[PDB]
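Asks: Here it is, the structure in full.
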Amino acid sequence: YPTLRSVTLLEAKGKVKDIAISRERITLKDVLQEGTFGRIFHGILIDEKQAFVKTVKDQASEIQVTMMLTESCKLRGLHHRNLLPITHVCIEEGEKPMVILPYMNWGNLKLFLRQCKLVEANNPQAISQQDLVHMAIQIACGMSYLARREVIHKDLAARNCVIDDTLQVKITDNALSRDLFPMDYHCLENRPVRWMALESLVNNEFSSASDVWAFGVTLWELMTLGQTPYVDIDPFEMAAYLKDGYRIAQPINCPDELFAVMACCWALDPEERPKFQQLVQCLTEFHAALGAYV
């Protein structure tokens with residue numbers, strides 16, 4: 001007869017033990033982001049390579065440190081130029097754990113978009129839709145690699161991407177994202193309500209198709225240079241507003257046809273939304289088109 005139906009810190013350290021190295025090989029330099037308990041450094045790894053380093057403050061509880069480690073593994077063992085998996089950890093007993101990743105020197109994609117948005121204020125015809133779509137293509141190309149391997153990201157958003165000075169984008173794990181971008185998660189459990197498909201909101205169901213819904217919102221983030229979506233909508237009414245057939249407004253200066261792509265991702269029936277592979281194909285076409293037709 002059956003029964004109807006919790007990770008510990010040591011268990012979480014256990015899952016990363018095979019890429020553990022000694023702290024002494026790590027030199028932290030500047031703090032790039034910081035929240036209530038979490039903190040992202042730019043650091044140096046001696047064989048020197050440059051790295052992101054995720055870590056915690058002294059105020060961090062065992063529960064938060066544990067979820068940092070477990071969430072850091074979302075992308076372990078995957079190898080794709082548009083994915084940023086972790087490469088090492090430091091988990092010595094009695095010390096604050098650190099997660100180590102390859103560095104992307106223009107940092108968080110969302111914070112980067114907003115810095116550009118400040119440029120656009122006094123240079124209005126300065127932003128390149130082709131450049132933005134180039135970012136969208138890469139994101140879809142990494143998601144396609146995840147979706148084909150039945151890996152569900154569940155938190156695709158611009159705040160979980162990074163970009164370097166060659167305009168290459170990589171999707172990251174979401175460790176510390178709730179502590180670093182608290183305004184984007186709501187209790188309605190602390191969830192990215194504004195990026196979530198209606199069926200994830202209502203039934204707690206996640207799939208590549210709900211990943212595709214969040215890609216649609218992430219494409220909207222790109223075309224608005226990082227606008228917080230659904231600012232005028234109370235998170236408790238997000239599901240009701242979606243059921244009544246309402247969607248976010250088309251970004252200014254964004255082609256009708258590209259907005260149609262992101263609307264396609266927000267179909268209520270999950271099986272009507274496109275696949276990431278079709279998205280890669282289509283946005284690729286769009287990239288050439290946005291070069292020739294300004």
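Indices start at 1 and increase along the chain as displayed.
According to its header, this structure was worked out by X-ray crystallography, 2.4 Å.
Every residue, even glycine, has its Cβ placed from backbone N, Cα and C.
Found this in Swiss-Prot, in case it helps:
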- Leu32, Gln33, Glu34, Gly35, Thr36, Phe37, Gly38, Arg39, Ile40, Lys54: ATP binding site (BINDING)
- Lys54 to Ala (Swiss-Prot position 364): No induction of the MAPK pathway (MUTAGEN)
- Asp155: active site, proton acceptor (ACT_SITE)
Asks: With a gap of 3 unmodelled residues, how many angstrom separate the Cα of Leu188 from the Cα of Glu189?
Replies: 8
Asks: Within 10 Å of the Cβ of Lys54 (mutagenesis position), how many other Cβ atoms can you find? Include all protein chains, please.
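Replies: The Cβ of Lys54 (mutagenesis position) has 26 Cβ neighbours within 10 Å.
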Asks: How many neighbouring Cβ atoms, not counting its own, are there within 10 Å of the Cβ of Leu32 (ATP binding site)?
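Replies: Counting Cβ neighbours of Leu32 (ATP binding site) within 10 Å gives 17.
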Asks: Can you give me the Cα-Cα distance between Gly38 (ATP binding site) and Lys54 (mutagenesis position) in Å, rounded to a whole number?
Replies: 7
Asks: What's the number of neighbouring CB atoms sitting within 10 A of the CB on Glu34 (ATP binding site)?
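Replies: Neighbour count, Cβ to Cβ under the 10 Å cut-off: 14.
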Asks: Ranking the binding-site residues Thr36, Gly38 by other Cβ atoms within 10 Å, which is at the bottom?
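Replies: Ranked by other Cβ atoms within 10 Å, the binding-site residues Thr36, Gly38 bottom out at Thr36.
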Asks: Tell me which residues of the chain lie with their Cβ under 8 angstroms from that of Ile40 (ATP binding site), as long as they are six or more apart in sequence?
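Replies: Sequence-distant Cβ neighbours: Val31, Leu32, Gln33, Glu34, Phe52, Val53, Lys54, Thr55, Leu176, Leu180.
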Asks: Which of the three DSSP-derived classes (helix, strand, coil) applies to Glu34 (ATP binding site)?
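Replies: For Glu34 (ATP binding site) - judged by DSSP and reduced to three states - the answer is strand.
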